[PDB]
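Encoded as structure tokens, the structure appears first; notes follow it.
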Amino acid sequence: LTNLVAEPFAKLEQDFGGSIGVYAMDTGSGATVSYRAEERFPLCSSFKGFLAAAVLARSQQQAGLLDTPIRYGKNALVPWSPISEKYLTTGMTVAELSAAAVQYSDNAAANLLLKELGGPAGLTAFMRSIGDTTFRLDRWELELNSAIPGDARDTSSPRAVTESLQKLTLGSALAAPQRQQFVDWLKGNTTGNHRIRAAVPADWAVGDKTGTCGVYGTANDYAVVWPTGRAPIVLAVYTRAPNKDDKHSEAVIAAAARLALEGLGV
Ligand SMILES: O=c1c2c3c(sc2ncn1Cc1nnn[nH]1)CCCC3
Ligand SMILES: O=c1c2c3c(sc2ncn1Cc1nnn[nH]1)CCCC3
Ligand SMILES: O=c1c2c3c(sc2ncn1Cc1nnn[nH]1)CCCC3
């Protein structure tokens, strides 16, 4: 069971004007903090984190898969491709595509990687193989960002995101090099300095993956944090709003992350 501080969480989303989903877990004591942990939230760009873990799982079936060169034209350059478009005239390897997708939310690199895993159904198939029965990816990049209310497409729950991130970063779902390569990619993410990272002390190691749909006030972040002298903490913070024109807030994601750490005891 949970040691929940629901009163500050409820007032936080009251000022935000939408819904906030949080699920945190102390991997040493099993204590959990859950607020709307079973509601569905649009994944947005946060699926790229599990997309890279899927490619890392296939690298165990295909040795040296991450060093495979992949060429592409402008037609594949989806808006916001700040890494893949610089290598348009030469291409990138699969490992570089995965690093760009996780660390820079590279949309072109994500579509190119999804085309190699069997599409959104292929990535969803990998999540079922690790035990995730809530995750579902339906559309390709930028289309998956519609975040329509009541739409189960391209959604998951903060609890299922947290439990899946735990099994991929600290569990047996990946081999030791594949697991360490996943943690390294999340640690080097550059998009989450104003979210979960803003609520974590600087002397703590953290690896995160963000996601911003833009519309319906839908932004999110999940991370596994490494406090000093304690067992690691895995958490997910997901937000959405009832109106299309509603804006998201990175400070609300940081504040919810701060409340989850306090509710746990760090
Ligand atoms: O090029 C960058 C970069 C780069 C970064 S961050 C960034 N942000 C925007 N942009 C511009 C952009 N292009 N397409 N969407 N945004 C680091 C490596 C060098 C290129
Ligand atoms: O934003 C940029 C950019 C941009 C460039 S280059 C560059 N380099 C780093 N960065 C920031 C950075 N990302 N990772 N390390 N540093 C051209 C278009 C505008 C944005
Ligand atoms: O994805 C974008 C985008 C996009 C833009 S701007 C932008 N800036 C940062 N990022 C990086 C990011 N956002 N949330 N997590 N990481 C327009 C088309 C859709 C994608």
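Swiss-Prot numbering applies to chain A: residues 25-290, in that order.
Note: Cβ is positioned from N, Cα and C throughout, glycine not excepted.
Sequence annotations record features per position, and here Swiss-Prot assigns active site, nucleophile to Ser69 based on experimental evidence. Annotation comment: Swiss-Prot describes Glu167 as active site, proton acceptor. Under the heading beta-lactam binding site, Swiss-Prot lists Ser69, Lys72, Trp104, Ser129, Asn131, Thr234, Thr236, citing experimental evidence as support. One entry in Swiss-Prot concerns the mutagenesis experiment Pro103 to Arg. Its note says: Increases catalytic efficiency about 40-fold with respect to ceftazidime and reduces catalytic efficiency about 10-fold with respect to nitrocefin; when associated with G-239. Mutagenesis annotation in Swiss-Prot: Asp178 to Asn, described as Reduces thermal stability of protein; the structure shown retains the original residue. According to Swiss-Prot, the mutagenesis experiment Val239 to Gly carries the following note: Increases catalytic efficiency about 40-fold with respect to ceftazidime and reduces catalytic efficiency about 10-fold with respect to nitrocefin; when associated with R-103.
With respect to their backbone Cα atoms, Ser129 (beta-lactam binding site) and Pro103 (mutagenesis position) stand 11 Å from each other.
Residues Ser69, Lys72, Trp104, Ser129, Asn131, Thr234, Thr236, recorded as contacting beta-lactam, have a largest CA-CA distance of 14 Å. The Cβ of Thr236 (beta-lactam binding site) lies under 8 Å from the Cβ of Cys68, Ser69, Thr242, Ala243, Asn244, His272, each of which sits 6+ residues away along the same chain. Other Cβ atoms within 10 Å of the Cβ of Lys72 (beta-lactam binding site), summed over all protein chains shown, number 30.
Here the C-alpha separation of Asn131 (beta-lactam binding site) and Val239 (mutagenesis position) works out to 17 Å. Counting neighbouring Cβ atoms within 10 Å of each of the recorded positions (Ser69, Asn131), the lowest count belongs to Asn131.
Under the DSSP three-state reduction, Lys72 (beta-lactam binding site) is assigned to helix.
Per-site Cβ counts within 10 Å over the recorded positions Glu167, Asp178 peak at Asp178.
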